[PDB]
Amino acid sequence: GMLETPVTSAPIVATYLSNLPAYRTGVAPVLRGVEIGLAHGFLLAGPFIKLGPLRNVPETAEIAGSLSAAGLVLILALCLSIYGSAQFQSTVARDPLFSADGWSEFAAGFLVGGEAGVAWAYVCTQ
Amino acid sequence: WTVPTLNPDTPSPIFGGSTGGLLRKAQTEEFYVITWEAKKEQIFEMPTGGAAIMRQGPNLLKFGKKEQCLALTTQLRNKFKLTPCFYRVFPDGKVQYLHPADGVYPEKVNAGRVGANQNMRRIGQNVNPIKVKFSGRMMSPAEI
Amino acid sequence: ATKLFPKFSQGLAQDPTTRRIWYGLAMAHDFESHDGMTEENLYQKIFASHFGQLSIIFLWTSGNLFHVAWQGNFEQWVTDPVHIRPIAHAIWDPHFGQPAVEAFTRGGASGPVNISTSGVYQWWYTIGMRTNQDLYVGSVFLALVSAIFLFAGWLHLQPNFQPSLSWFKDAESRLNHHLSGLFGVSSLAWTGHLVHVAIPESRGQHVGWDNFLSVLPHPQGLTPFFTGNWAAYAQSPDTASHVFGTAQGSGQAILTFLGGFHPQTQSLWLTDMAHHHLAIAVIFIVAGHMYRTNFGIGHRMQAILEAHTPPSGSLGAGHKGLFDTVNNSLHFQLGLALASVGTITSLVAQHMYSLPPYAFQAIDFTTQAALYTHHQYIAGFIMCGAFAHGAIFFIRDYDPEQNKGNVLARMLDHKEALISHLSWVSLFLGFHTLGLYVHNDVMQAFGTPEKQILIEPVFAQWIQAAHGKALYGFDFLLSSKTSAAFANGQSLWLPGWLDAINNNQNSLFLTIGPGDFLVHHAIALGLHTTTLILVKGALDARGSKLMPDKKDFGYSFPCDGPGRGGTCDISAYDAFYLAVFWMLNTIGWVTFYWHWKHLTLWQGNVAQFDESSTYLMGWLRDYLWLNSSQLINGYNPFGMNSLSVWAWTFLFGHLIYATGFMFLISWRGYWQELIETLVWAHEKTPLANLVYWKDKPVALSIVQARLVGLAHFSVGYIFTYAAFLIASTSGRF
Amino acid sequence: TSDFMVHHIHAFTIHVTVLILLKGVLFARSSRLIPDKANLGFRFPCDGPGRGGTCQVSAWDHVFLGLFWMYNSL
Amino acid sequence: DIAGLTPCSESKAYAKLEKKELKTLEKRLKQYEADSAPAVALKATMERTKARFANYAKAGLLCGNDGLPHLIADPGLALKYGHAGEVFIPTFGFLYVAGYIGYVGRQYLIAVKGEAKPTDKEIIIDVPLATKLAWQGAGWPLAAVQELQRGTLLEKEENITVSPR
Amino acid sequence: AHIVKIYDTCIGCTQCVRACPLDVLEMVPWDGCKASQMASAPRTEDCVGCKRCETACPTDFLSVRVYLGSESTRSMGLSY
Amino acid sequence: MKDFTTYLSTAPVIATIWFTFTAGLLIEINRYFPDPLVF
Amino acid sequence: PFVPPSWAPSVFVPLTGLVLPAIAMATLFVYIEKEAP
Ligand code: CLA
Ligand code: CLA
Ligand code: CLA
Ligand code: CLA
Ligand code: CLA
Ligand code: CLA
Ligand code: CLA
Ligand code: CLA
Ligand SMILES: CC1=C(/C=C/C(C)=C/C=C\C(C)=C\C=C\C=C(C)\C=C\C=C(C)\C=C\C2=C(C)CCCC2(C)C)C(C)(C)CCC1
Ligand code: SF4
Ligand SMILES: [Ca+2]
C-alpha cells in the first residue's frame, strides 16, 4: 500500500522522535508545553539579537532582541490558544493533549516556557 | 441475485507500495474497497500510479475515492474482460455495496430499476427563474 | 460537521473545504440568494445596509476633517495658498530611518507628514472654513451624524420599526420627496450657506453661528426678494481687483451671473454658484410636485408609461408593463442608478477640470490631475457595474410574459443586430486608429514627419468656435460680433465667459489638433468595445446558440464543460469580467491624454504635445519615459527624498499587476494537483502531522480565480498610475 | 553580493520551470484528482468544471505554463 | 485658412523642415565619394525629398504651427476651399474597391453554395469561376442597387437562425 | 450535491451512462422512444460535475443536464 | 497535371499568389509614384 | 479643543496596527471554525 523507506523506518529515528516531548504520550500537557516553549524561546532569541535594526548599537541589541523574541512567543501562544479553541469542540490510548483542556494547558505551558527561555537566553549572553 | 458481502481476508495484488495511496480520510471519514476475480496472474496499472500484478483468483484493493474504484473497474472490464465490484467502508466497520448496485451494469437496462430525477418535459419548456425566485434557497427552474 | 459560518447559506456551511470561507465572504451581500429570504425581508436588509453605508461615508468625512484640523496646516495655507503645500496628516512609522524622517518633514510641519492631493483645502477654503476650530466642529458634527445614521440602521430592523413591502414600493411618493426635498431643499439650504457664510467670508467678514443672526447677507435685507425687485441682489458685484478673503475690491451682490472665472483665484464666482444653486433648487422643488400621492392631483407613472406607445407600431406595445418590471426588480433600478451616477461622475470630472469651482484649484496641478483621474476611474467602474446589473436583471427578474411586445422584449428580439453593429463600429475604429498610428510611427521613424496623416478635428473646432473661441476663425454664433446669440448675452454673462474661453492659460476649451482627433478616436474605440462586451453579455445572459438554457444556471457559473467545442467564459459574469479590462484600458487612454495635455500646458510648451501625440513613440518616450525620471529616482544608492514613497508604490503596483497575471493565466487543475501533493506531504511529516487543518485545502474555484486575478490587475493598475501621476506632477511643479 | 542574489534568482526560476515540467510528466497518466488522465490523452483542455474545477490538468497545459516560466528565467 | 492654418507654400516651419531634412542628408553624403553607390543613393533620396516637398506645396495642403500638412475631412470645407483630394475622393475610391471585393466574394459564395460540396470549393478555390466573377465585379454598385431594389439582397427573418431569447 | 436531470428527449443510447466516471446514471425501462430505455440519476450524491454525460449526449438540445450545487467531499472529488 | 493545378488552387497557395500580386502592384505604384499623400 | 496629545500616535498606531487586528483575526478565526450544534 504505502511506500516504506529506511528514512521513515529506521529504529534510530523512531527512537529519536519518541524521545521528543510531543511524542511522550503520558506526561502532563503543561509540562510538554513548558519544555517545548523553553527549547523554542532559547533559539528564537538569536535572530532578533544578531540581525534586528538595533544590532549595531551596544548595550541595547540584546535588550531589543529579547523583547522581540518575547513578543513573538506571546503571538505564538495566542496562536496555540486559538488553534485549540477551533480544533477541539466536540467528541494505544487517547492522548490528553488533543483536547480542549489539554491544548489550553499546553498553550499556557508554552507561553511560560517561551518567556522563561527568552529570559534565560538574554542572561546567557551577559 | 443477492447483494454480496465484503471479505476482509481477501488477497491483494502484488504491489510494492506508493505515495498515492490512502490518507487520513480513510481512517476518519471513509474509504473504498474493490474486489474482482482474475483468470490468471497479470500486470495492470494502478489508478494511483504504478504497475501491480493481479493474482489468480480473488483480488482486493483499497482506494480513497469512488472514482479510483470505477477507473480500475473500467480498466479491468475493457482490457482483461473481468467483472469487478466495489464497496464503501466506514471506520466503524459498516460496508455498503456500490457498483453494480442491482447486480447488472448500469449501461444495460435491467428490470426493477425505478427512474429518478427524470423530467417529463424538454429543456425549452423550463420556466423562467423569476417564477422560482424567493424560494427556500438558490433553486434552478429545472429542480421543479 | 456543519459550521456556523455562513449563517445565510446552509449549503456553504456544510462545505468541508476552504471554499466555504471564500464563498461566505463573497456571497454575504447577495441577499436574494440567502436561505429563507422574502421580498419584504430583502427590502428591509437593503434599508439597513443603506444606513450603514451613510454612517461609513459620514465617519470618513469627519476623519478627513479631524486629521486636517489636527496635523494639517490649514491655518497657514489660507494665508498663502499659492506657495504652501497642503498637509494630509502626520506620519508615525517606526520603520522610518533618519533620512526618511527629514525627507518627509516638509510643508512647515514639525515632523513627517503627507501632502494632500484630494483638494479638500481649496474646497473648505471656498465654502468658508478659515480656522482649525471650524474643521474640528465640522468633524464632531459629522461624527454625530454618522452615529445617528448607524442607530437608524439598527433601529429599522427591530419590531415596530420595520417598514412594510408596500412602503418600499411607493415610487410616486419617493420620487416626489427626492426631487423636492433631497434635491431642491438641500440645494436651497446650500444657497443659504453660500449667501450667508461663503460669500461674506470671501469678502473678509466673519460669519459664524455666533453672529449669523445679526449679520445681513445683503444691505437691503429681504426687501427686494418680497417686492420682486430681484435685480437688486445682482447690483455691485466683486470687481476685478478683489482679493479673496479680504474686503479689498469686494462688492455687495449675492446673486450674479457674471460668468467666467475670478481673476485671482481662477475659479467660479461665489455669487454665481449661489445663484446657480438657487435656480436649480427652485426647479427641483417645482419638479417634486409631478406625481400623485394622496391629494388627487399629480401623475401615476404607470399611466404615463402605458400612454406612450407609437401609433404605427414601430415600438410594438411601447412601454406597457414597464412600470411593473421596474418597480418589482431591484436590479433594474440599481442598473439605472449606476448608469446615471457613472455618467454624472464623468460629467463632474470634465466640468471640474475645465471650470474649477474652488479657489486656487487650477494652480494645484497635482490636485487637478488626481481629482480628474479619480473620478474617471470611479465612473468607469460604476458604468461596468450598471451593465452587470442589467445582465443580472435579465437573468433573475425579466419575465417575457409580462413584458410581451414592449420595448424591453423587442431589444432581445434584435439583439444580434445590436451586437453585430457594435462589433462593426469597434472593428472600424480599431483598424483605422491603429493604422493611422502605425503609419505616423513609420513616417517619424523614416525621417519624414510631413508624410504622416494628420486629420484636423474640424467638427470639434467648429463647436469651440460656436462657444466663442476666435482662434480657428469660423466667426459664427458666439464667435461673431454681429450674431443675435452674441448680442443677447453681452449684458449678462458673455463678457466673462468669452474672456475666459479666449484665454489659452486655463483648461476652458483647450486648443485641439490632429493628436486630439486621434486620441478621441481611441477613446471612441474604447467606449464602443467596452459597450459591446457589456451589451453582448447582458443580451446573451438568458441564452445563446451555444447555451440555450443559460438562464437556468444563474448569472455567475464556471462554464458548461468542454463539450460542444468548449464553453469557457460563457456566463454573463465572464462578459463583465472581460469588460473590466477594456474599461481599465479606456480610462487609461483618457487619463493618459488628460495628463499629457495638461503637463505640456503647465510646462508652457503645448507644441511638444501637438507634435508628439500623433505617433505612439512620442507617447511612450516624451510622456511615459520622460516623466518617470524623478519617480524612479525617489530612492537610489546615493540616498532618498520625499518622492521615494511613490517609487515604492510604483513597484508595488507593478508587483500586484504581475501577481494578477498568475490567476489570469494558470487555471485551477494544476493548483489542485499541487495542493494534493502538499496535503500528502503534511500528512506524512512527523512533528507537524499533530497539527491538522479544520477546512480541507482546495484550489480556488474558476469564478473565484477570475475575480482574484481581476482584483489584483485593477489594484496594480490603479496604484501604478496613481503613483506615477502624483510623483510626476508634484516633482515637476 | 549582487551576483550572488542574481544567481539565486536564476536557481529559483530554473527550479520552478523544472517543477512544472516534472509535474506534467509524472502526473500525465493519473493523479489524485483525475485517476484516468491517460485515457483523456496528452493534449486535452480539461475534464469539466467538476471536482471544484479541472482546468489545465493535461500535460500539454503543464508545457504551456513551463514556456512562460522558461521565458521569465531566460 | 481653415481652422487658423496656413498653406504649406507660405509656412516657415515647412521650409525649415525641408531644409533640416536636406541638411541631414547632405551631412551624411559629405562622408562618401562623388561617384559611388552611397553617393548616388543619397542624391536620389535628396531629389525625392525635394520633389515630395514641392508636390505637397503644389497640391495646396494646409500646414499647422509644426509645418506638417493637415487634412480636411469635412466635405463642405474640402469642396469650398479645394481640399477634396485629401478626404472625399479617396473615400469614394476606397468605397469602390471595398465594395468590389465584398461583392465578388458574395457572388462566389452564392455561386458555390448550390453545388454538391460547397465547403470543398471554399478550401480549394475554383480559379475560373473566381476570375470570371472578379472581372464581372466592375459593375458592383449598379448590381448592388438592383439587388437591393428587387429585394434579393437580404434574407427573410424566418430563414435565419436565432437564440431562444 | 450537484443536480442531474434527465429530459424526455432522451433516445436511450446509453452513451451518458458509459461516460460517467463515478456511476451516477443508469438505464431504466421506458416507452417514449425506440430503444425503450431512459437515462436515470439515482446516485447524484456521488456526482462530481465533470459533465462528461453532457459531452456524450447526442440529442439537440441535451437530454441530461448537470447544475453545480452544494459542494461536499464527494462532489469535490477529494481523496483526503 | 490536373492534381497539381488543383493543389495550386488551394487556399494557402491562392492566398500567397494573390497577396504577392497585390503587394507587388502597390509597391510598383509607390515606386513609379513616390510619396503619394493626396489625390 | 479636541486636540489629541503628542503621544497619541505612538499609542494608537501600534494599537490599530497590531493589537486590534490580532484580536479581530483571533475572534473571527474562532467564529469561522465554530461548529453548529
Ligand atoms: C424630503 C424627504 C426625504 C429626504 C430628505 C430623504 C432622504 C434620503 N433618503 Mg428617503 N424617502 C422619503 C423621503 C425622503 N428621503 C419618503 C417619503 C420615502 C417613502 C416613499 C423614502 C424612502 C426611501 C428609501 C427606500 C430609501 C431612502 C433613502 C434616502 C437617502 C439617500 C442616500 C443618498 O443617496 O444620499 C443623498 C443624495 C443626495 C444628497 C443627492 C445628490 C445629488 C447628486 C447625485 C449629486 C450632486 C450634488 C453635488 C454636485 C455634489 C456635492 C459636492 C461636494 C459636497 C462633495 C437620503 C438621505 C435610501 C436610504 O435608506 O438611505 C439610508 C433608501 O434606501 N428613502
Ligand atoms: C450601488 C452599487 C452596487 C451595489 C449595491 C451592488 C450590489 C450587488 N452586486 Mg454589484 N457591482 C457594482 C455595484 C454595486 N453592486 C459595480 C460598481 C461593479 C463593477 C465593479 C459591480 C459588479 C458586480 C458583479 C459582477 C456582481 C455583482 C454582484 C452583486 C450582488 C451581491 C454580491 C456581493 O455584493 O457580495 C460581496 C462582494 C464582495 C465580497 C466583493 C469582493 C471584494 C472586491 C473584489 C474588492 C477588492 C478590493 C481590494 C481588497 C483592494 C485592496 C487594495 C489594498 C490592499 C492595496 C449585490 C446585490 C454579484 C451578483 O449579483 O451575484 C450573482 C455579481 O457577480 N456586482
Ligand atoms: C494590445 C492587445 C489587444 C488588442 C490589439 C485587442 C484587439 C481587439 N479586441 Mg481585445 N482584449 C484584450 C487585448 C487586446 N485586444 C485583453 C487583454 C482583453 C481581456 C481578456 C480583451 C478582451 C476583449 C473582448 C471581450 C473583446 C475584445 C475585442 C477586440 C477587437 C475589437 C475590434 C477592433 O478594435 O478592431 C481592430 C483590430 C485590431 C486592433 C487587431 C489588430 C489588427 C492587426 C494588427 C492587423 C494584421 C497585421 C498584418 C496585416 C498581418 C500580420 C499577421 C502575420 C502573422 C503575417 C480587436 C481585434 C472585441 C471584439 O471582438 O470585437 C468584435 C471583444 O468583444 N477584446
Ligand atoms: C510577480 C507575480 C508573481 C508572483 C509574486 C508569483 C509568485 C509565486 N509563484 Mg507564480 N506565476 C506568475 C506570477 C507570479 N508568481 C504568472 C504571471 C504565472 C503565469 C505563467 C505564474 C505561474 C506559476 C506557476 C505554474 C507556479 C507559480 C509558483 C509561484 C510560487 C513560487 C514559490 C515562491 O516563489 O516562494 C516565495 C514567494 C514569493 C517570492 C512571492 C513574493 C512574496 C513576498 C516577497 C513576501 C512578502 C511577505 C510579507 C511579509 C507578507 C505580509 C503581508 C501583510 C499584509 C501581512 C510563488 C508564491 C509555483 C508554485 O506553486 O510554488 C512552488 C508554480 O508552480 N507561478
Ligand atoms: C459626418 C458628419 C458631419 C458633420 C459633423 C458636419 C459638419 C459641418 N458641415 Mg457638413 N456634410 C456632411 C457631413 C457632416 N458635416 C456630409 C455627409 C455632406 C455631404 C452631403 C456635407 C456637406 C456639407 C456642405 C455643403 C457644407 C457643410 C458644412 C458644415 C459645417 C457647418 C454646417 C453644419 O454644421 O450643419 C451640417 C451640414 C449640413 C447639413 C450640410 C449642408 C450645409 C448647411 C446647410 C450649412 C451651410 C450654410 C453655410 C455655408 C454655413 C456657413 C456660413 C458661413 C460661415 C459661410 C460643419 C462643421 C458647411 C460649411 O461650413 O461649408 C464650408 C457647408 O456648406 N457640410
Ligand atoms: C465574402 C467575404 C466577406 C464579406 C462580403 C463580408 C462582409 C461583412 N462582414 Mg466579414 N469576414 C470575412 C469575410 C467577409 N465579410 C472573413 C473571411 C472573416 C474572418 C476574418 C470575416 C470576419 C468578420 C467580422 C468579425 C465581422 C465581419 C463583419 C461584416 C459586415 C460588415 C462590413 C465589414 O467589412 O466588416 C469587416 C470584415 C472584415 C474585417 C473581414 C473581411 C475579410 C476579407 C476582406 C474578405 C475577403 C474574403 C475572400 C478571401 C474573398 C473572396 C474570394 C473568392 C472570390 C474566391 C459585412 C456585411 C462585421 C459584422 O458582424 O457585421 C456587422 C464583423 O464584426 N466580418
Ligand atoms: C474613516 C476615518 C478615519 C481614517 C481613515 C483614519 C485614519 C488614521 N487615523 Mg484617525 N480618527 C478618526 C477617523 C479616521 N482616522 C476620527 C473620526 C477620529 C476622532 C475620534 C480619529 C482620531 C485619531 C487619533 C487620535 C489618531 C488617529 C490616527 C490615524 C492614523 C493611524 C491609523 C489609525 O487607524 O489610528 C487609529 C484611529 C482611531 C483610533 C480612530 C477610530 C475611531 C472611530 C470612531 C472608529 C472607526 C471604526 C471603523 C470605521 C470600523 C471599520 C474598521 C474595521 C473593523 C474594518 C490613520 C492615518 C493616529 C495618527 O494620527 O497617526 C499619526 C492617531 O493618533 N485618528
Ligand atoms: C501596522 C503596524 C505595525 C507596527 C506598529 C509595527 C512596529 C514595529 N515593527 Mg513591524 N511590520 C508590520 C507592521 C507593524 N510593525 C507588518 C504589516 C509587517 C509585514 C510587512 C512588518 C514587518 C516587520 C519586520 C520584518 C520588522 C518589524 C519591526 C518592527 C519594530 C521596529 C523595530 C524598532 O526600531 O524598534 C525597537 C524594537 C524594540 C524596542 C523591541 C520591541 C519588541 C516588541 C515590539 C515589544 C514587546 C511585544 C509586545 C509586548 C507584544 C505585542 C503582541 C501583540 C500583537 C499582542 C516596531 C516595534 C522590526 C522588529 O521586529 O524589530 C526586531 C523588524 O525586524 N516589522
Ligand atoms: C442593460 C440593461 C439596462 C440598460 C443600461 C444602460 C442604458 C446603460 C447606458 C447608457 C448611458 C450612459 C446613456 C447615457 C446617455 C445620454 C444621453 C442619451 C444624452 C444626451 C444629450 C443631449 C440631448 C444633450 C443636448 C445638449 C447638447 C448637445 C449640449 C448643450 C446642451 C444641450 C442640452 C442642448 C438596464 C439596467 C436599464 C436594465 C435592462 C438591462
Ligand atoms: S446520452 Fe442523452 S440520449 Fe443517450 S441515454 Fe444519456 S440522456 Fe439519453
Ligand atoms: Ca468664520
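Throughout, chain C uses Swiss-Prot numbering, with the displayed residues spanning 2-734 in order.
Positions of Cβ are set from backbone N, Cα and C atoms, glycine also.
The feature [4Fe-4S] cluster binding site is assigned by Swiss-Prot to C:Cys560, C:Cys569. The Cβ of C:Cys560 (mutagenesis position) has 24 neighbouring Cβ atoms from other residues within 10 Å, across all protein chains displayed.
Sequence annotations record features per position, and here Swiss-Prot assigns chlorophyll a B1 binding site to C:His655. The 10 Å shell around the Cβ of C:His655 (mutagenesis position) contains 15 further Cβ atoms across the protein chains shown.
Under the three-state DSSP scheme, C:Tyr671 (chlorophyll a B3 binding site) falls in the helix class. Taken from Swiss-Prot, the feature chlorophyll a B3 binding site applies to C:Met663, C:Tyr671.
Remark: C:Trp672 (mutagenesis position) has C:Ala700, C:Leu701 as non-local neighbours, by Cβ distance under 8 Å and separation of at least 6 in sequence. Look at Swiss-Prot and you will find C:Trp672 tagged as phylloquinone binding site.
The annotation that Swiss-Prot gives for the mutagenesis experiment C:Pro559 to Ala or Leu reads: Assembles functional PSI. Reaction center is somewhat unstable and interaction with PsaC is impaired. The L mutant is less stable than the A mutant. Sequence-distant contacts (6 or more apart, same chain, Cβ under 8 Å) of C:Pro559 (mutagenesis position) comprise C:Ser572, C:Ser702, C:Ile703, C:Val704.
For the mutagenesis of C:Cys560 to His, Swiss-Prot gives this note: Loss of PSI assembly and function. The structure shown keeps the original residue.
Record note (Swiss-Prot) on the mutagenesis of C:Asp561 to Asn: Loss of PSI assembly and function. Taking Cβ-Cβ distances under 8 Å and a sequence gap of 6 or more within the same chain, the neighbours of C:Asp561 (mutagenesis position) are C:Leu547, C:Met548, C:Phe554, C:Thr568, C:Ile571. A coil conformation is recorded for C:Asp561 (mutagenesis position) in the three-state DSSP classification, outside any helix or strand.
Looking at Swiss-Prot, you'll find the mutagenesis C:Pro563 to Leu noted as follows: Assembles functional PSI. Reaction center is somewhat unstable and interaction with PsaC is impaired. The Cβ of C:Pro563 (mutagenesis position) lies under 8 Å from the Cβ of no residue that sits 6+ residues away along the same chain.
Every protein chain shown contributes to the tally, and the Cβ of C:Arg565 (mutagenesis position) ends up with 17 other Cβ atoms within 10 Å. The mutagenesis experiment C:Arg565 to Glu is recorded by Swiss-Prot, whose note states: Loss of PSI assembly and function.
In this structure, C:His655 (mutagenesis position) is part of a helix by DSSP. Here the residue is the original one, but Swiss-Prot notes a mutagenesis experiment at this spot, C:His655 to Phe or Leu: Loss of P700 function.
Per Swiss-Prot, mutagenesis C:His655 to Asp is noted as: Very little PSI detected.
According to Swiss-Prot, the mutagenesis experiment C:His655 to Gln carries the annotation: Impairment of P700 function. More severe; when associated with 'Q-676' in PsaA.
Here Swiss-Prot describes C:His655 to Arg as a published mutagenesis experiment; the accompanying note says: No PSI detected.
According to Swiss-Prot, the mutagenesis experiment C:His655 to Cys, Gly, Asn or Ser carries the following note: Contains somewhat decreased amounts of PSI, depending on the strain; significantly changes the spin density of the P700+ cation radical.
Annotation of the mutagenesis experiment C:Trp672 to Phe in Swiss-Prot: Still able to photoaccumulate an electron on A1.
Counting Cβ atoms from all protein chains shown, C:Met663 (chlorophyll a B3 binding site) has 15 others lying within 10 Å of its own Cβ. In this structure, the CA atom of C:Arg565 (mutagenesis position) is 38 Å away from the CA atom of C:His655 (mutagenesis position). Cα proximity to C:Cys569 ([4Fe-4S] cluster binding site) (within 10 Å) is found for the following recorded positions from C:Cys560, C:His655, C:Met663, C:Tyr671: C:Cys560. Inclusion criterion for the recorded positions C:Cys560, C:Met663, C:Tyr671: a C-alpha placed within 10 angstroms of the C-alpha of C:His655 (mutagenesis position); this criterion is met by none of them.
In this structure, of the binding-site residues C:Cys569, C:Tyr671, the smallest number of CB atoms within 10 A of the CB marks C:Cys569. C:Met663 (chlorophyll a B3 binding site) sits 20 Å from C:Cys560 (mutagenesis position), taking the CA atoms of both as reference points. Not one of the recorded positions C:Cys560, C:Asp561, C:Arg565, C:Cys569, C:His655, C:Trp672 has a CB under 6 Å from ligand 4. Using a Cβ-Cβ cut-off of under 8 Å to chain D, the recorded positions C:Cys560, C:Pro563, C:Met663 reduce to C:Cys560, C:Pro563.
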